[PDB]
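Novice: Would you mind keeping the following structure in view while I ask a few things?
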Amino acid sequence: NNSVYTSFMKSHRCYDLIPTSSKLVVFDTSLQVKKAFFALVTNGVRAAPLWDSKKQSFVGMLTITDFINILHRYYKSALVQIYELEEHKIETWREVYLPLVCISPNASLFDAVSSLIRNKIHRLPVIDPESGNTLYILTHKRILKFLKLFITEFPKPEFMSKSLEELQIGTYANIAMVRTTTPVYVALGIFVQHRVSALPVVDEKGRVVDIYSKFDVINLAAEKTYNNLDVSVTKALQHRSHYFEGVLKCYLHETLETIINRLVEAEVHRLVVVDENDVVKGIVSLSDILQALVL
Amino acid sequence: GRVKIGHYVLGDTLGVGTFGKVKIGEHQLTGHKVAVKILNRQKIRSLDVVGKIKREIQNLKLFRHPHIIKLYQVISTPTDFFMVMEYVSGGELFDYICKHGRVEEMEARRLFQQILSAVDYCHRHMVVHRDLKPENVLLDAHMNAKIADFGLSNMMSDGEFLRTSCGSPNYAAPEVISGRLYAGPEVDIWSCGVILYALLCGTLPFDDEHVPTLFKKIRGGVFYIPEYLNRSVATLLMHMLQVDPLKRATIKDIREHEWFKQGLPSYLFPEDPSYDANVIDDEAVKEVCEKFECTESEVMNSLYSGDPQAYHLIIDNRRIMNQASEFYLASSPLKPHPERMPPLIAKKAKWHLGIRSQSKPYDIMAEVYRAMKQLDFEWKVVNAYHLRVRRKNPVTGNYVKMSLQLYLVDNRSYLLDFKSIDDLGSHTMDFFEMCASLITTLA
Amino acid sequence: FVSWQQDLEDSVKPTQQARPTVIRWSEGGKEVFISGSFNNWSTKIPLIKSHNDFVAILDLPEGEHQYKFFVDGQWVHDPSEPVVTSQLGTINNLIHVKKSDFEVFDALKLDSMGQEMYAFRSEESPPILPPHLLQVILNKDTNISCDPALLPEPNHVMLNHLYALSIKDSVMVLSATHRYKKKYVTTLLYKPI
Ligand SMILES: OC[C@H]1O[C@@H]2O[C@H]3[C@H](O)[C@@H](O)[C@@H](O[C@H]4[C@H](O)[C@@H](O)[C@@H](O[C@H]5[C@H](O)[C@@H](O)[C@@H](O[C@H]6[C@H](O)[C@@H](O)[C@@H](O[C@H]7[C@H](O)[C@@H](O)[C@@H](O[C@H]8[C@H](O)[C@@H](O)[C@@H](O[C@H]1[C@H](O)[C@H]2O)O[C@@H]8CO)O[C@@H]7CO)O[C@@H]6CO)O[C@@H]5CO)O[C@@H]4CO)O[C@@H]3CO
Ligand SMILES: Cc1ccc(Oc2nc3nc(-c4ccc(-c5ccccc5O)cc4)c(Cl)cc3[nH]2)cc1C(=O)O
Ligand SMILES: Nc1ncnc2c1ncn2[C@@H]1O[C@H](COP(=O)(O)O)[C@@H](O)[C@H]1O
Ligand SMILES: Nc1ncnc2c1ncn2[C@@H]1O[C@H](COP(=O)(O)O)[C@@H](O)[C@H]1O
C-alpha cells in the first residue's frame, strides 16, 4: 500500500512498453565491424542486436560502447591508419572482447527493470518465446516515460516530493569529468575505466559548459573523423553548437517529482546537479532513479 | 394459419438478393416486424459459396453498429438456413432519390455521415462491403441509413490483395472495372463518393448506354460538377472520386474535411468506447493475460455476466495506452530529438520491393526453377506465377514457409515478390535467410 | 453506457430455440397436401401457397421420415429431392434430419464438395503490381521532434512483404514488417554475400 511505484510494475507486462510501429536493425556476425557502426548512423538507431548464422540464434548486442572500446585499444595516431577497425568482423572482435541477456514480452516490468540493474546495462532487447524474433530494445528513458503516463492518475507519496539533499539518490562522490582542452582519446579512456554513460565538460574554474555522452561518440563515425582523436572535446562537440538549447542542470533544493519531470521533457539519460553557482556536484542518472523505485 | 418460424409468421417478399430471398417477418403474439433471409442449403452447396456464407454469418454477429442491419438469430432447418435480422420500414435509398429528387445539402450530409460511419466500422473489423450502392443501403421511418447485403463482402488479410470483381459496373472503382489487384478500403471510399453524388445531384457522375464507353469515363475520372453545390463539398467529391488509389481520400481525410465536420454527431466516431464497440469478444489474447495471472481459462464466465469479478480493468488500461499517440506512434510531416543522428558524409539510400527483371516472364520462371532445384526446396505450384516454397532448417529442425509471386511494373518491366507465411530459431530471421539464399544464387 | 451494451450481448449463450423443417414443393396446382410417417399417414397437412412455391412448416423429430405430396387429387412425389422405396409399392421422398445448428451444419455442408510437399516444374499474362507496395515505410521521413526508432502505422497489406536495398558493397540489406500481438515490427537485416 505504501509503495505505489512498485505496484505500477509486476502487474504490467513488457508488451505495453513496445510501440505500435518500430524500427529494429539486426547485424550478422560475419560482416565488418567498421561497416556496422556506419550502418547505425544511416538508420539512426543507438543499438542493434547481433545474429549468428552458424548457431541460428542471437548471441550479442552491438552498442556505441563497442566503438569506444575499439578505439582505446587500437588507435595508434592520426598518421597511422587503424588497420584493426577495417579488417575486424563483428564475430572476430566479439571473441577478443570478454550468455545472451534478454527479456520476455509476457514477463513482468519488475523483472525487466531488475535485469537492467543486475546485469549493469542500458539497452536490453525483448524476444518473443513463441515467435523467436526480436521485438524492441528497452531503455531506461522508455521505462520512466511509460511510468510518467500511468503515475498521473495515482497520488504521489511523501518520498516522491522529497529534496535531493534529504534523499540518497545519485552518486555524490568520485565523479569522473573532462575539460575544454581534454582530447577525445583521454575522454574515451574514462568511458572504459569508470564505465559511465555521460562525461561533463567542465571549465578550469569549475563551471559546467558542455556534456560528452556515449551518443556524441557516433559523430566520429558520422563525419569519418575517428582517425584523429588527438583534438579537444570542444572540437568534437562543435557540430551541435548551432542547434543546442544549453546543458540540463538542476539544484539540490529541488523535489524528486520536479527532477523526474525534467528528465522526461528533456529526453536525456544523465542529469547534472549544481548548487548556488555552477559548480561540480554529483551527477544523477536514470539508473539511480529506477533502482530507488524498485527497493 | 400461415407459415411460422419461432413465433414469427412469414408474409410478403421484400426482395431477392444474390443468394436467397428476403421475406417479411411478422410476429403473431406482439406484432414485431423482422427481415427473414432464406438461404437454400442445396443452392449454397451447389456452388462454393458455403465458405462465403459462413464468414457472412460470423461477421454480421460480430458487428454492433446503429447504421448496419442487426442480425438477431440464425435459425437452421435441414432444408434451408433462415436469417432473422433488423427490419427497416423506410425502404431502399435508391427509391428515395427517384421519388424526392435530390436531397438538400444539409440533409444529404447527415445521411452521408451515417453511411460513412458504418463503412468506417466495417474497416476497423477488417471487413470490406464491396457492393456499396443506394439499392443495398436502406432507410427507416425516422430516416437513418442502414447497410445490408453482406453477400459480396470479403475479409482483409495481411499481405493479400483481392481481385474479385463486383457485378455492378457503376459504384465500382477504376481498379475494379479494369480487374486489377487492390486493397479493400479504397473501393469503399470510391463507392461512397458516387453515393455522395447520388443524393446531392440526383443522377450518377459516370453513366452511359453501352459498357465500353462507360469504362472509358470511369478510367478518365472526369465528372460534371453542378452550379448549385458549394466550393467546400465540390473539393470532397473530387478527392473521393480519384483514378489513382493512393491520391484518393481516406477515412481520416473525410473526417478532417470542413464540410463533413459540421452537423457531425458525437456518437458517430467514438475513441474511448471503441474497445467495447465490438460485440463478439474481449481480446482473445487479453483473456489469457487474466488467465495466466490468476485463474484458468473460461474462468468467471458466469462472473462476466455477474459483474462480481477484473478483465475490464485491463481493457480500460489499454485505452489509456492507445490514447497517447506520441509514445506508441511516430508522426510524418519542432525542436530536435536528442537521439537523432547527424547525416553520414560520403546521398540517402532508397529501399525497393524485392528484385526486378527486364527479360521475358517465361524466362524468369525457368530461372527461379533452376535456382530452387540447386538448394533443398519443396513447394506446391498454385498458379503459373504463384509458388509456395518450403525449406527445412538443418540447425533448428523446424519447417520455414514463404510465398513467391511475379508482377509487372511497365510494358518491358517485371517484378518478383517475396511474402512471409507465419507458422529455437527466429521466424522473421529464417524468412530472411531463405530469401538471401535465393537472391545470391539468382544472377 | 457502452459497457452495458457489450455486457448484454455477452450474457446471451448460443442456442437454438425451435427445430423446424421446411417441406416445400413448386407446382401450378391449386390444392396441395402432404402425408408422411410423423402423423402415421392418417391426416393430410395443407400446404400454404407462395405465389409460385408451396411450403408448410412442421416440427418433425430427428430421424428418417418418408413423405409424399398430393396435387389435384393425385399422389405424386418430388423428383428433385432424394426418395426411398416403401413396402406398399410407391417410392416416397425421404427427409432425414439429424443436426440443425448453423455452425456445425455448415461444416457438414462444408465437408461435402495442389499436392502436399511435392516440388515439380509446371508447363503452360502475369498480374499487374498494386501501387500500395511501391510506397515504403522505411523511405518515408518522420518528424525531427519524435524518436528515431519510432515509425508510423503501416498498411496491413504491406507487412510480410520483403523490401531490399541494392548492395553498394558485398553486404546485403533486406527488411520486412511483421505483426505480433497486434503490434507492428520492422526488422532490418545486414548480412554479407
Ligand atoms: O395408403 C397409404 C399409402 O399412401 C400413399 O400411397 C399411395 C401412392 O402414393 C399412390 O401412387 C397410389 O398407389 C397405388 C399403387 O401404384 C398401386 O400399386 C396400388 O398398390 C397395390 C399393389 O399394386 C398390390 O401389389 C398390393 O400391394 C400389396 C403391398 O405390396 C404389400 O406390402 C401389402 O400392403 C401392406 C404393406 O405390406 C404394409 O407394409 C403397409 O404398407 C403401408 C406403408 O408402409 C405406409 O407407408 C402407407 O403407404 C402410403 C404411401 O407411402 C403413400 O405414398 O400405407 C401402407 C398401407 O397401410 O400396409 C399395406 C396395406 O396394403 O399388401 C398389398 C396387397 O394387399 O395392393 C396395393 C393396393 O392395396 O395402390 C394404389 C392404387 O391406385 O395410392 C396409394 C394409396 O396408399
Ligand atoms: C432463389 C431461391 C432461394 C431460396 C429457395 O428456396 C426456398 N424458397 C422458399 N420459400 C419459402 C416461403 C414459404 C412461404 C411463403 C409464404 C407463402 C404465403 C404467404 C406468406 C409467405 O411468406 C414465402 C416463402 C420458405 Cl419458408 C423457404 C424457402 N426456401 C429457392 C430459390 C429459387 O427460386 O431457386
Ligand atoms: N559523469 C559521471 N561520473 C561518475 N559517475 C557517474 C557519472 N554519471 C553517472 N554516474 C553514476 O554511474 C552510475 C551509472 O551511470 P549511467 O551509465 O549514466 O547510467 C549511476 O549510479 C550514476 O550515479
Ligand atoms: N544533461 C544534459 N544536458 C544537455 N544535453 C544532454 C544531457 N544529457 C545528455 N545530453 C545529450 O542527449 C543525447 C543523448 O543522451 P544519452 O541518452 O545520455 O546518450 C546526447 O547527444 C547528449 O549530448
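Using the numbering of Swiss-Prot, the residues shown for chain A are 25-122, 128-324, in order.
Yeah, the Cβs are placed from backbone N, Cα and C, and that goes for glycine too.
Look at Swiss-Prot and you will find A:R70, A:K170, A:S242, A:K243, A:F244, A:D245, A:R269, A:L277, A:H298, A:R299 tagged as AMP 2 binding site. Annotation comment: Swiss-Prot describes A:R70, A:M85, A:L86, A:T87, A:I88, A:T89, A:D90, A:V130, A:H151, A:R152 as ATP 1 binding site. The annotation AMP 3 binding site is assigned in Swiss-Prot to A:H151, A:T200, A:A205, A:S226, A:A227, A:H298, A:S314, A:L315, A:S316, A:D317. Here Swiss-Prot flags A:198-260 as domain 'CBS 3'. For the mutagenesis of A:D90 to A, Swiss-Prot gives this note: Reduced AMP-activation of phosphorylation of PRKAA1 or PRKAA2. Reduced ADP activation of phosphorylation of PRKAA1 or PRKAA2. The structure shown keeps the original residue. According to Swiss-Prot, the mutagenesis experiment A:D245 to A carries the following note: Reduced AMP-activation of phosphorylation of PRKAA1 or PRKAA2. Reduced ADP activation of phosphorylation of PRKAA1 or PRKAA2. Experimental mutagenesis is annotated in Swiss-Prot for A:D317 to A, with the remark: Reduced AMP-activation of phosphorylation of PRKAA1 or PRKAA2. Does not affect ADP activation of phosphorylation of PRKAA1 or PRKAA2.
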Novice: What subset of the recorded positions A:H151, A:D245, A:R269, A:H298 lies within 10 angstroms of A:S316 (AMP 3 binding site), using C-alpha positions?
Specialist: A:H151, A:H298
Novice: Including all protein chains shown, what's the count of other C-beta atoms within 10 A of the C-beta of A:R269 (AMP 2 binding site)?
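Specialist: If we count other Cβ atoms within 10 Å of A:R269 (AMP 2 binding site), we arrive at 14.
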Novice: Pop the Cα-Cα gap between A:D90 (mutagenesis position) and A:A227 (AMP 3 binding site) into the table, whole Å please.
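Specialist: A:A227 (AMP 3 binding site) and A:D90 (mutagenesis position) have their Cα atoms 16 Å apart.
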Novice: The deposited coordinates stop at A:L122 and pick up again at A:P128, leaving 5 residues out. What Cα-Cα distance does that leave, in Å?
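Specialist: End-to-end across the missing region, Cα to Cα: 11 Å.
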Novice: In whole Å, could you give the widest CA to CA gap in the AMP 2 site formed by A:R70, A:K170, A:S242, A:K243, A:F244, A:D245, A:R269, A:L277, A:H298, A:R299?
Specialist: 21
Novice: Indicate the candidate from A:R70, A:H298 with the smallest number of other Cβ atoms within 10 Å of its Cβ, considering only these binding-site residues.
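Specialist: Checked A:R70, A:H298; of these binding-site residues, fewest Cβ neighbours within 10 Å: A:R70.
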Novice: So, three-state DSSP: helix, strand or coil for A:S314 (AMP 3 binding site)?
Specialist: strand
Novice: Listing the recorded positions A:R70, A:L86, A:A227, A:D245, A:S314, which lie under 8 Å (Cβ to Cβ) from chain B?
Specialist: A:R70
Novice: Using the alpha carbons only, what distance in Å do you get between A:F244 (AMP 2 binding site) and A:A205 (AMP 3 binding site) once rounded?
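Specialist: Counting only the Cα atoms, the answer is 17 Å.
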Novice: Helix, strand or coil by DSSP: which one applies to A:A227 (AMP 3 binding site)?
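Specialist: In three-state terms, A:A227 (AMP 3 binding site) counts as strand.
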Novice: So which recorded positions out of A:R70, A:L86, A:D90, A:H298, A:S314, A:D317 are up against ligand 4, CB under 6 A?
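Specialist: The recorded positions passing the 6 Å Cβ test are A:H298.
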